[PDB]
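Enquirer: Handing you this structure, nothing more for now.
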Amino acid sequence: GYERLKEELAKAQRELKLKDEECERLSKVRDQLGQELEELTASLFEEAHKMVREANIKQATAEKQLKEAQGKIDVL
Amino acid sequence: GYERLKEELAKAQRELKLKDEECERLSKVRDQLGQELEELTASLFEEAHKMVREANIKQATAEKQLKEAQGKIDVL
Amino acid sequence: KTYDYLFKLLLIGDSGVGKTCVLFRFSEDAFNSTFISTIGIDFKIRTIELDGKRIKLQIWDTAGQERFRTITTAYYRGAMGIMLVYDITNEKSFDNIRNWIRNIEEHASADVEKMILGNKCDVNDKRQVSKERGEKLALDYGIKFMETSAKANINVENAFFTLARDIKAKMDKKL
């Protein structure tokens, strides 16, 4: 098995070699996809907060307006 | 030589398995990354509104004191 | 226009180490609301200046749930600096810091900048992890370590600025 090992080692050498090349290709589009999901979600979060903040900024100065009057009732 | 034969196919057969197993994964990714994106986006959406809801509930009630608990000042 | 850099950062660790406050203090939020509890992800932006330039920091805070396993890898894989965060009030958090270091090594990139953040250092009276023993972990793994208080507001801003300097100095090296 000299021509069998000299031949097959060419197949199975190319084998890892094909996948090697196939590996960098598959991991490449995973990174590329991940970055697009990074920024998509970066945006969703930003806004998701942005909204909620304003929901709270108002609950803030309405209840703050209330403590401006609610303490002067309790004071007397 | 004798033991030198079992240390290559133990590791080469370890090797080609490794990559073949790598892709199985990297292949499934785009689908998962999206399928997850959806779930997240919902979850993001759902909890964001629910959060704005609570902050409105308390913007009305808190303000309620302005009408009903100011009428109390009006009644005293 | 401005900024003129973008570092992507990640906060990782055991739940309840206070990863999330540590963030909320750096990003300067007036409020408590977060999705960490419920979703397991949250995110914050802050630009800072370092030696004159604008540097946009995108900070992801991950909480492990297996629910979003794929997405959170995407953050690991794409992260420029990751902060490992334990509670000095709690051992296993500290013990696990090794475990995470696995993930970071296994899920994340080969040159990533790394920083062990010993959190809640202000509450000394409930302190189970010696700092000395903290630094040794770090030095063993050749990574920076820092004791922190999200609540006393100790070293959080410094922890980040330090990690941001470490990211930039590395990139400026590839001029």
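Here chain C follows Swiss-Prot for its numbers: 3-177, in order, are the residues you see.
Method on record in the header is X-ray crystallography, 3.0 Å.
Cβ coordinates are placed from backbone N, Cα and C, and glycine is handled just like the others.
Look at Swiss-Prot and you will find C:17-23, C:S35, C:39-40, C:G66, C:121-122, C:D124, C:152-153 tagged as GTP binding site, backed by a large-scale study or a structure entry. The annotation Mg(2+) binding site is assigned in Swiss-Prot to C:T22, C:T40, C:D63 on the grounds of experimental evidence. Swiss-Prot lists C:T22 to N among its mutagenesis entries, and the accompanying note reads: Loss of interaction with MICAL1. Loss of GRAF1/ARHGAP26 and GRAF2/ARHGAP10 tubular localization. Loss of E-cadherin and MMP14 export. Stimulates interaction with RPGR. Swiss-Prot documents C:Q67 to L as a published mutagenesis change and attaches the note Probable constitutively active mutant locked in the active GTP-bound form. Stimulates interaction with MICALL1. Increased WDR44-positive tubulation. No change in interaction with RPGR, compared to wild-type. For the mutagenesis of C:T72 to D, Swiss-Prot gives this note: Phosphomimetic mutant. Suppresses interaction with GDI1. The structure shown keeps the original residue. According to Swiss-Prot, the mutagenesis experiment C:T72 to E carries this note: Phosphomimetic mutant. No effect on the binding of GDP or GTP. Loss of GDI1, GDI2, CHM, CHML, RABGGTA, RABGGTB, RAB3IP, TBC1D15, and INPP5B binding. Increases localization to the cell membrane. Quoted from Swiss-Prot, the note attached to the mutagenesis of C:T72 to A states: Loss of phosphorylation. No effect on the binding of GDP or GTP. Localizes primarily to the Golgi complex but does not affect membrane localization. Does not translocate to LRRK2-positive lysosomes and does not suppress lysosomal enlargement.
Please go over these features one by one and say how buried each is and what sits next to it.
Expert: The secondary structure of C:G66 (GTP binding site), as reduced to three states from DSSP, is coil rather than helix or strand. Around C:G66 (GTP binding site), the C-beta neighbours below 8 angstroms that are at least 6 residues distant in the chain are C:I14, C:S17, C:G42, C:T74.
Taken residue by residue with DSSP, C:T22 (mutagenesis position) is part of a helix. Applying an 8 A CB threshold to same-chain residues 6+ apart, the list for C:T22 (mutagenesis position) reads C:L13, C:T36, C:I38, C:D44, C:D63.
Other Cβ atoms within 10 Å of the Cβ of C:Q67 (mutagenesis position), summed over all protein chains shown, number 12.
Of all Cβ atoms in the protein chains displayed, 22 besides its own lie within 10 Å of the Cβ of C:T72 (mutagenesis position). C:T72 (mutagenesis position) carries a helical DSSP state (H, G or I).
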Enquirer: Would you list the other residues of this chain near Mg(2+) - those whose C-beta lies within 8 angstroms of the C-beta centroid of C:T22, C:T40, C:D63 - in sequence order?
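Expert: Not counting the recorded site residues, we get C:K21, C:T36, C:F37, C:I38, C:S39, C:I41, C:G42, C:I43, C:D44, C:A65.
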Enquirer: Given a 10 Å Cβ-Cβ cut-off, pick out the one of the binding-site residues C:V19, C:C23, C:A152 that has the most other Cβ atoms nearby.
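Expert: In terms of Cβ crowding, the pick is C:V19.
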Enquirer: Rounded to a whole angstrom, what is the C-alpha distance between C:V19 (GTP binding site) and C:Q67 (mutagenesis position)?
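Expert: Cα to Cα, C:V19 (GTP binding site) and C:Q67 (mutagenesis position) are separated by 15 Å.
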Enquirer: Can you list which of the recorded positions C:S17, C:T22, C:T40 come closer than 8 Å to chain B, going by CB to CB distance?
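Expert: Near chain B - Cβ to Cβ under 8 Å - we find C:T40.
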Enquirer: State the Cα to Cα distance, in Å, between C:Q67 (mutagenesis position) and C:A152 (GTP binding site), rounded to an integer.
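Expert: About 23 Å separate the Cα atoms of these two residues.
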